[PDB]
Every structure is written in structure tokens, then in C-alpha cells.
Amino acid sequence: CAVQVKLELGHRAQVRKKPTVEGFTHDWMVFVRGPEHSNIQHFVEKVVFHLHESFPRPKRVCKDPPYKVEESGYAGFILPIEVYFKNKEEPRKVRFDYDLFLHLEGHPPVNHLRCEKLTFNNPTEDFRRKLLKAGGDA
Ligand SMILES: CN(C)C(=O)c1ccc(-c2cc(C(=O)N[C@@H]3CCc4ccccc43)no2)cc1O
């Protein structure tokens, strides 16, 4: 009775040609998306990105796609990402601790993807429908 859906977490990080006035050396972007041909918005209520507390307003909420944060800075960190589901039964959300690493000047930019498969056992009829609308496999 299980439905499987796929998330792709990822980030890009590039050394700026010129640091910001604050001395920020890199531009980076972190995201959650589905695979090609999917629509995770049917089952995802929101994605919450928890930045390092050196960032202002570090709890970044995306209620609609694209589920992403674009920032600048000078060091990588572990970035908790919560994906909240439009589900009334457990699990209500999932947390991923994402390795937002940066590379040195003179090295290629970073462009990584982390693929997660979610397996919903015995979803409710309403959540089963949402998972299938998103592209999930029964
Ligand atoms: C308008 N403006 C400049 C901003 O909104 C802004 C301010 C601060 C920052 C920012 C970025 C960083 C940053 O890269 N911090 C890292 C991230 C990990 C870490 C660990 C220890 C010390 C610093 C850091 N700190 O502050 C980013 C911004 O976009």
C-alpha cells in the first residue's frame, strides 16, 4: 500500500570575481526540487531552510516553488532543511541536514545534488492522491 516519491536537494557555490563590501567571497544557492516531470508542490506544504545564525533572518521559508535560498557568504556549514507535507498522519515533515560546502578560489565551482526517496506506507486517501498527483509511484 506504499507510495514512493523523490526529492532532490542540492546547492551551487561559486567564488565571486570580486568579494562584497562585507568580504563575502562566494555566491551560493541551495534548493529542494522534484525530478523532471514531477510537481512536488502537490504534497509539499513548505520548505524551511535554517541558515547559520551569522545570516540575518536565518529561517527562510518557501511556501511555493522554487524552494530555494540564494545568498552570499564566506564559509560553508551544515544547513538543516525541513520539508513539510500536506499530510494529517506521521510523518508530517522530514529534516535533512544538508552539507553546504564551498570550494577554494582557483578551483571549479560546486554544483552538487543529493537524491532522497521518501516511502509513505499506508498513506490516507487524501495524501495518497497528492503523492500520485506529484508523480509518485504506487
Ligand atoms: C544585506 N546583507 C548584506 C545581507 O542580507 C547579508 C548579511 C550577512 C550575510 C552573511 C553571510 C555570512 C556567512 O557566510 N557566514 C558563515 C556561514 C558559516 C559560518 C561560520 C562561522 C562564521 C561565519 C560563517 N555571514 O553573514 C549575508 C547576507 O546576505
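Quick note: numbers on chain A are straight from Swiss-Prot, i.e. 5-142, in order.
Header says: X-ray crystallography, 1.3 Å.
Yeah, the Cβs are placed from backbone N, Cα and C, and that goes for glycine too.
Record features (Swiss-Prot):
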MUTAGEN   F28 to A  Decreased binding to crotonylated histone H3. Decreased binding to acetylated histone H3
MUTAGEN   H56 to A  Decreased binding to crotonylated histone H3. Decreased binding to acetylated histone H3
MUTAGEN   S58 to A  Decreased binding to crotonylated histone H3. Decreased binding to acetylated histone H3
MUTAGEN   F59 to A  Strongly decreased binding to crotonylated histone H3. Decreased binding to acetylated histone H3
MUTAGEN   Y78 to A  Strongly decreased binding to crotonylated histone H3. Decreased binding to acetylated histone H3
MUTAGEN   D103 to A  Decreased binding to acetylated histone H3
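Structure with Swiss-Prot features highlighted.
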residue: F28; record: mutagenesis position; Cβ neighbours (10 Å): 15
residue: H56; record: mutagenesis position; Cβ neighbours (10 Å): 14
residue: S58; record: mutagenesis position; Cβ neighbours (10 Å): 10
residue: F59; record: mutagenesis position; Cβ neighbours (10 Å): 16
residue: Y78; record: mutagenesis position; Cβ neighbours (10 Å): 14
residue: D103; record: mutagenesis position; Cβ neighbours (10 Å): 13
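Here the candidates are the mutagenesis positions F28, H56, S58, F59, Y78, and by Cα distance the one nearest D103 (mutagenesis position) turns out to be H56.
Proximity to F28 (mutagenesis position), judged by a C-alpha distance within 10 Å, picks out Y78 from the mutagenesis positions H56, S58, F59, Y78. Filtering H56, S58, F59, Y78, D103 by Cβ distance to ligand 1 (under 6 A) retains the following mutagenesis positions: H56, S58, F59, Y78. Here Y78 (mutagenesis position) is positioned 12 angstrom away from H56 (mutagenesis position), judged by their C-alpha atoms. Taking CA atoms as the reference points, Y78 (mutagenesis position) and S58 (mutagenesis position) are 11 Å apart.
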